[PDB]
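Q: Below you'll find the structure I mean.
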Amino acid sequence: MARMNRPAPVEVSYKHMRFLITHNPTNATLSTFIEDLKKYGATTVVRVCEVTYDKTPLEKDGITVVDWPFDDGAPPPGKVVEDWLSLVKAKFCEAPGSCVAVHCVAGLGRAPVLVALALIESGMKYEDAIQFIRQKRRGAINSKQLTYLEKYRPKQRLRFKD
């Protein structure tokens with residue numbers, strides 16, 4: 001509860017999706033924050049982070065609550081995937097190609113790491129995708145991530161792959 005202010009988030013439109021990365025680490029009022037994702041046309045809360053509060057406002061606003069330990073920590077490369085596709089599959093299956101508000105720090109690792117997971121499941125090649133997010137950032141997804149998808153197989157969650 002504070003109102004006022006004019007926070008300008010970041011909307012990222014993909015092949016057939018659209019997310020909203022919060023420039024700053026959540027809002028100290030929430031009110032203004034909810035309006036930001038609500039005005040941008042995003043039917044999803046940037047709860048994608050170290051959230052620890054019950055959704056009261058965004059809840060009655062009919063906005064999809066996206067709460068995930070995407071902000072440091074979180075489980076290994078294999079569990080989070082479930083929420084990844086699920087969310088991106090819900091926010092879009094619940095709203096008309098609306099946007100998905102998610103919380104993010106600076107990017108790096110997670111940046112390409114997370115996006116990579118959804119990218120591949122979207123129907124993109126692991127190698128190709130990697131080279132992309134990798135060429136735009138030395139050692140972006142490299143690590144357990146690369147090896148993970150190397151052995152991991154796409155269940156065709158987000159459309160058809162390969």
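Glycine residues also receive a Cβ, built from the backbone N, Cα and C atoms like all the rest.
Pulled these features from Swiss-Prot for this protein:
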- 8-161: domain 'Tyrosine-protein phosphatase' (DOMAIN)
- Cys49 to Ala: No effect on enzymatic activity (MUTAGEN)
- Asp71 to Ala: No effect on enzymatic activity (MUTAGEN)
- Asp72 to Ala: Abolishes enzymatic activity (MUTAGEN)
- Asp72: active site, proton donor (ACT_SITE)
- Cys104 to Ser: Reduces migration-promoting activity (MUTAGEN)
- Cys104 to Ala or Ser: 95% loss of enzymatic activity (MUTAGEN)
- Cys104: active site, phosphocysteine intermediate (ACT_SITE)
- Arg110: substrate binding site (BINDING)
- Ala111 to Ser: Enhances catalytic activity (MUTAGEN)
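Neighbours and distances for these, please.
A: Within 10 Å of the Cβ of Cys49 (mutagenesis position) there are 21 other Cβ atoms, across all protein chains. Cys49 (mutagenesis position) carries neither a helix nor a strand DSSP state and counts as coil.
Annotation note: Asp71 (mutagenesis position) sits in a coil segment as assigned by DSSP. Within the same chain, the residues at least 6 positions away from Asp71 (mutagenesis position) whose Cβ sits under 8 Å from its Cβ are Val48, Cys49, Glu50, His103, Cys104, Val105, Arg110, listed in sequence order.
Over all protein chains present, the Cβ of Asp72 (mutagenesis position) has 10 other Cβ atoms lying within 10 Å.
Within 10 Å of the C-beta of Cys104 (mutagenesis position) there are 20 other C-beta atoms, taking all protein chains into account.
In this structure, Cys104 (mutagenesis position) belongs to neither helix nor strand by DSSP; it is coil.
For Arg110 (substrate binding site), the Cβ neighbour count at a 10 Å cut-off comes to 20, with all displayed protein chains included.
A 10 Å cutoff on Cβ-Cβ distances gives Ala111 (mutagenesis position) a total of 18 other Cβ atoms nearby, all chains included.
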Q: On the three-state reduction of DSSP, what should I expect for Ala111 (mutagenesis position)?
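A: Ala111 (mutagenesis position) sits in a helix per DSSP.
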Q: Calculate the distance in Å between the alpha carbons (Cα) of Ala111 (mutagenesis position) and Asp72 (mutagenesis position), and round it to a whole number.
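A: That separation, Cα to Cα, works out to 11 Å.
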